[PDB]
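Below is one structure, written out as structure tokens; the observations come after it.
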Amino acid sequence: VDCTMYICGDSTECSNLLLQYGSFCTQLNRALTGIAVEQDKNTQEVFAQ
Amino acid sequence: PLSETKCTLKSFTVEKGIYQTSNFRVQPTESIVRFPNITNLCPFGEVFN
Ligand SMILES: *[C@@H]1O[C@H](CO)[C@@H](O)[C@H](O)[C@H]1NC(C)=O
């Protein structure tokens, strides 16, 4: 997920207001990346044997 | 791109791998405004002319 876009992208004014919350969604872009990585690890653990 | 990686990771050195540093978006080139077809031009001229 692109949280900038999810909340409201392609808008100067939305970005300026998203930023008043700091890392509020940055941490979720991070959490989702971690989940997707874990899903590739699961595939490898099960099939690349 | 390597400096994108270094500031994203808050590091002056980078380990082997892939890191997400940004989000790519194409912006509009032109604006399309289409209002419904007008056949019904208003007869103001019948009073003015
Ligand atoms: C009458 O029609 C003409 C077309 O040549 C237009 O230029 C003009 O605005 C009209 N006259 C008035 C008073 O609206």
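Shown for chain B, in order and in Swiss-Prot numbering: 295-343.
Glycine is no exception: its Cβ is also placed from the backbone N, Cα and C atoms.
In Swiss-Prot, a mutagenesis experiment is listed as B:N331 to Q, annotated with the note Reduced viral infectivity. B:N331 (mutagenesis position) is surrounded by 6 other CB atoms, counting those within 10 A of its CB over all protein chains shown. Secondary structure at B:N331 (mutagenesis position), as computed by DSSP, is coil.
One entry in Swiss-Prot concerns the mutagenesis experiment B:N343 to Q. Its note says: Reduced viral infectivity. According to its DSSP assignment, B:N343 (mutagenesis position) is coil. Within 10 Å of the Cβ of B:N343 (mutagenesis position) there are 6 other Cβ atoms, across all protein chains.
Quoting Swiss-Prot on the natural variant B:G339 to H: In strain: Omicron/BA.2.75, Omicron/XBB.1.5, Omicron/EG.5.1. Spatially close to B:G339 (variant position) yet at least six residues away along the chain is no residue at all, judged by Cβ distances under 8 angstroms.
Natural sequence variation is annotated in Swiss-Prot for B:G339 to D, with the remark: In strain: Omicron/BA.1, Omicron/BA.2, Omicron/BA.2.12.1, Omicron/BA.4, Omicron/BA.5, Omicron/BQ.1.1.
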Cα-Cα distance linking B:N331 (mutagenesis position) and B:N343 (mutagenesis position), given in Å to the nearest integer: 25
